[PDB]
Amino acid sequence: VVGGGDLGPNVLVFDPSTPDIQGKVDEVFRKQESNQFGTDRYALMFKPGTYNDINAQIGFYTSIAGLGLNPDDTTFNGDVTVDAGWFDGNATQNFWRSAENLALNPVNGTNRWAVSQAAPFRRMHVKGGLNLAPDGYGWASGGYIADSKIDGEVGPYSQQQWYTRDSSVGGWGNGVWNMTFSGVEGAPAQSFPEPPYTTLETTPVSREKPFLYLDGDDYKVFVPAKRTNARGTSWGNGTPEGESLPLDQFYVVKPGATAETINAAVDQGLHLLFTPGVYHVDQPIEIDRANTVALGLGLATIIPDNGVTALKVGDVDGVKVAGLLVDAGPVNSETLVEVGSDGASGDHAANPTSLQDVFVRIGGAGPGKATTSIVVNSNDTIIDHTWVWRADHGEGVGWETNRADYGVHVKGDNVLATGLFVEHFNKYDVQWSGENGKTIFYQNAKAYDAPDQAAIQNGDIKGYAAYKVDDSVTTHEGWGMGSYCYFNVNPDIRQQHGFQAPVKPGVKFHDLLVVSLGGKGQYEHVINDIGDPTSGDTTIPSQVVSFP
């Protein structure tokens, strides 16, 4: 109706005194570990304090977070663990979960976080090691760490790629295909391809994700200020910049609340808190009020009915969308997420809009279709961790059954993407038409299910680039960026390149690679006509170190 009130039956809130925390977190996990396409959603929230005897195992659609003004305010003598036991060592489907704002003192000196995509690890203090591979040496496809600090060494082991920003680590064990770092103290030296480390001193701009906390015995949302030249944690010394907003200024969205009503809230001047669950909407969610926070908990999910655009953000400063999944419905939406309206040359440099831990799925948990997933019109927008994913397995998958032509389409100027994961689109996964774009870390996989060469011919080109820049663009820069193929339906296919871009002095790429998995199809080149083809069946990347 208003601000505040309860968080709903999916927001489980603990203090040190709570009867059997362990057996409880294991209760949620037993429900959620193999629950890949289920509709249950959980947020586990912990008041400031010290928690003994806890191995908090995190399954699908589970978020865990501390409630302290600082991470060290909520301390586990114990672990927040992701492993792969349900896929027999294979961490490759460990999606859609999250940990934030906790200190961990892990049980054997290491904490195990063996995740793949859409599994953010933010604002975490690990007083030990961090192993990013499940128990195994099994295959893994992560991942994202921000504003964290790992007193010890990070161990990616069998992880294919990884992005870390604005953190400190006590060590970094290895790189496989693409480990990228920006603003990370203790990050290994720039060395791609050998090892494949892409290392930037600082992050051009970042703004830490808002989060729910107890300002004493009062719930508020902390809303971090941005930094230029971010390096290291925002909190280390942490009395940093930002505003604390009472929960009583948030529409606490649940039940099967509606779209008229959610949009009524923003207009009446409220922020949005999506408690964990699944929201239809037969109409779009609309945020055209400057500095509106729309914060999800427990992988809160929006499904658009009727072919509408789930979320539309108008031409305003400061909007902070965080921690939402948008799951396409049966009717093809032209767009799923629009950031800014169309032809809008207004600049937003002081107080840009951001999408953080915004995930998109097309198919998998049933039929879904969308023409474009995310369109970014707003100049100066920050895209800080997104996974935009056309499903390659689960219910409702198929070259027409869940066709999604376009992943992300950036038309705004001065847009920054940090931790960009986009996979399986029928045409261009990513297209960049705006000026002066920057991407730090890209991971792509091409659609597995294109039937034949003729189905993916792109004028004079075989296949659509995983990342296209329009030939008129004069400035662009990308760092640490890979495209992989697995043409299973037709391993005779050729993909002409991962990347396409005009040859111009202001259009620069660093540390590119393409990869064929098991000789299933091949790349002709890396970028335009530069870089070798892939060949053999051995899964050996082909890399370009700088371009043009």
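Throughout, chain A uses Swiss-Prot numbering, with the displayed residues spanning 58-605 in order.
Cβ atoms are placed via backbone N, Cα and C, with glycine included.
Copied over from Swiss-Prot, here are the features:
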MUTAGEN   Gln174 to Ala  1300-fold decrease in catalytic efficiency
MUTAGEN   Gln174 to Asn  280-fold decrease in catalytic efficiency
BINDING   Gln174, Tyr194, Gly195, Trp196, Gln217, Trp446, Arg447, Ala448, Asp449, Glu480, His481, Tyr505  substrate binding site
MUTAGEN   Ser198 to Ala  13-fold decrease in catalytic efficiency while nearly no effect on substrate affinity
MUTAGEN   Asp449 to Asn  330-fold decrease in catalytic efficiency while only 2-fold decrease in substrate affinity
MUTAGEN   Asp449 to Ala  1200-fold decrease in catalytic efficiency
MUTAGEN   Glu480 to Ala or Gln  Loss of enzymatic activity
MUTAGEN   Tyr505 to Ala  150-fold decrease in catalytic efficiency
Subject >> Most crowded position, judged by CB atoms within 10 A, among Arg447, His481 as binding-site residues >> reply: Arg447
Subject >> Neighbouring mutagenesis positions, C-alpha within 10 angstroms of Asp449 (mutagenesis position) - of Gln174, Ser198, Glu480 >> reply: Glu480
Subject >> Close in space, distant in sequence - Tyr505 (mutagenesis position), Cβ under 8 Å, 6 or more apart >> reply: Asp449, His481, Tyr543, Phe544, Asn545, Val546
Original post:
From the Cα of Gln217 (substrate binding site) across to the Cα of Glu480 (mutagenesis position), what is the distance in angstrom?
Top reply: 15
Original post:
Which of the three DSSP-derived classes (helix, strand, coil) applies to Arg447 (substrate binding site)?
Top reply: strand
Original post:
Which chain-mates of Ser198 (mutagenesis position) that are at least 6 residues away have a CB under 8 A from its CB, listed by sequence?
Top reply: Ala148, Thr149, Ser173, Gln174, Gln216, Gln217, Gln218, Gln500
Original post:
So of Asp449, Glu480, which of the mutagenesis positions has the fewest other Cβ atoms within 10 Å around its own Cβ?
Top reply: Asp449
Original post:
Greatest CA-CA distance (Å) over the residues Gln174, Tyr194, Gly195, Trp196, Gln217, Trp446, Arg447, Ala448, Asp449, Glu480, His481, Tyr505 that the record ties to substrate?
Top reply: 27
**OP:** Count, for each of the binding-site residues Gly195, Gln217, the other C-beta atoms lying within 10 angstroms of its own C-beta, and report the residue with the smallest count.
**Re:** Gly195
**OP:** Count the Cβ atoms, other than its own, that fall within 10 Å of the Cβ of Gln174 (mutagenesis position), considering every protein chain shown.
**Re:** 23
Subject >> Secondary-structure category, per DSSP, in which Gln174 (mutagenesis position) falls >> reply: coil
